[PDB]
Amino acid sequence: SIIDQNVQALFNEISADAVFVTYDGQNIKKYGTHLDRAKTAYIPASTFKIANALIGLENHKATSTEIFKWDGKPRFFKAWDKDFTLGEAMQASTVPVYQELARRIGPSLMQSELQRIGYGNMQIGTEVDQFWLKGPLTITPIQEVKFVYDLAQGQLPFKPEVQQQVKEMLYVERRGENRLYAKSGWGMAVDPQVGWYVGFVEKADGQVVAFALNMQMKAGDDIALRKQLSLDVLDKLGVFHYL
Ligand SMILES: *C(=O)[C@H]([C@@H](C)O)[C@@]1(C)CC(S[C@@H]2CN[C@H](C(=O)N(C)C)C2)=C(C(=O)O)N1
């Protein structure tokens, strides 16, 4: 089809190894310049915030209303030097807030929860607030896509209201009836560095298309390339048309 050519020609300009996986609940589809990335495991980086919020809410370690207060120590971004709810920190990808959450869960409960839900290789190592940024936790694009697909559907092994709350923490924008939810990632501490843009498009019809961009990153890259490439792809596929 011509839509496949349109999508592949998008990647034919990107000077970085990339894969974009889709999942409509039945078919996995892969596009990009290196399809084998879809089956390769990378650290989740900030996409792990999804599982971290789910585990923390499920296990009475935080609420979606609770305020995670700034402790006064300057964070990496001046924008992070304030108080956040888990929702607000999800949109800002505020790493220190989610590290505080991981420490509340603790390594024993984090480990057993990741085994219970089967998230990636389920390895956390010995630093409970570092494993998704430096390893040893890894996950494939195919695994990320089926994970967030189930989140959209309320079919993860979590309480239904916990999934609903984390689902709307991911809410980016709606276009007419169709809703985009997404979370970006950039694992800089590993080699190669890995970039993520994972999420799903919910139609008012109820159909869901989950997606995961996974691409190699270099220091200095355009931080906005992950989201703009994913939205380009979704429009060319006719999943999430530009308005
Ligand atoms: C998490 O994946 C990642 C760190 C822990 O490696 C994190 C939090 C840093 C960045 S880069 C920077 C933060 N948010 C900016 C952004 O996306 N915009 C548009 C302002 C860039 C990211 C990231 O995925 O961008 N996540």
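Residue numbering for chain A follows Swiss-Prot, covering 38-280 in order.
Per the header of the entry, the method used was X-ray crystallography, 1.9 Å.
Note that Cβ sites are derived from N, Cα and C of the backbone, with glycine treated the same way.
In Swiss-Prot this protein carries:
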MUTAGEN   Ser83 to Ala  Reduces catalytic activity about 500-fold with respect to nitrocefin. Slightly reduces thermal stability
BINDING   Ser83, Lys86, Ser130, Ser221, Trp223, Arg263  beta-lactam binding site
ACT_SITE  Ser83  active site, acyl-ester intermediate
MUTAGEN   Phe113 to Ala  Reduces catalytic efficiency about 30-fold with respect to oxacillin, and about 5-fold with respect to penicillins and imipenem
MUTAGEN   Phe113 to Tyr  Similar catalytic efficiency to wild-type with respect to penicillins, oxacillin and imipenem
MUTAGEN   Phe114 to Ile  Reduces catalytic efficiency about 300-fold with respect to oxacillin, and about 30-fold with respect to penicillins and imipenem
MUTAGEN   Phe114 to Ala  Reduces catalytic efficiency about 70-fold with respect to oxacillin, but similar catalytic efficiency to wild-type with respect to penicillins and imipenem
MUTAGEN   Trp169 to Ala  Reduces catalytic activity about 5-fold with respect to nitrocefin. Reduces thermal stability
MUTAGEN   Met225 to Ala  Similar catalytic efficiency to wild-type with respect to penicillins, oxacillin and imipenem
MUTAGEN   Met225 to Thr  Reduces catalytic efficiency about 100-fold with respect to oxacillin, and about 5-fold with respect to penicillins and imipenem
Three-state secondary structure, which DSSP defines for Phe113 (mutagenesis position): coil
Alpha-carbon distance [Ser221 (beta-lactam binding site); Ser83 (mutagenesis position)] in Å: 7
Greatest C-beta neighbour count within 10 angstroms, which of the binding-site residues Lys86, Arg263: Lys86
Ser130 (beta-lactam binding site) and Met225 (mutagenesis position), Cα-Cα, nearest whole angstrom: 14
Additional residues around beta-lactam, ordered along the sequence, whose Cβ is within 8 Å of the centroid of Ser83, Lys86, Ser130, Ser221, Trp223, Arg263: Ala82, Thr84, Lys220, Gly222, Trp233, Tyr234
Among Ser83, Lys86, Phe113, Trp169, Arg263, the recorded positions whose C-beta sits under 6 Å from ligand 1: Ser83
Pairwise CA distance, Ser130 (beta-lactam binding site) versus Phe113 (mutagenesis position), rounded so that it is a whole Å: 12
By Cα-Cα distance, the member of mutagenesis positions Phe113, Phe114, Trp169 nearest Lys86 (beta-lactam binding site): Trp169
Mutagenesis positions compared (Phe113, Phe114, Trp169) - highest count of Cβ atoms within 10 Å: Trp169
Euclidean distance between Cα atoms of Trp223 (beta-lactam binding site) and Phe114 (mutagenesis position), Å: 15
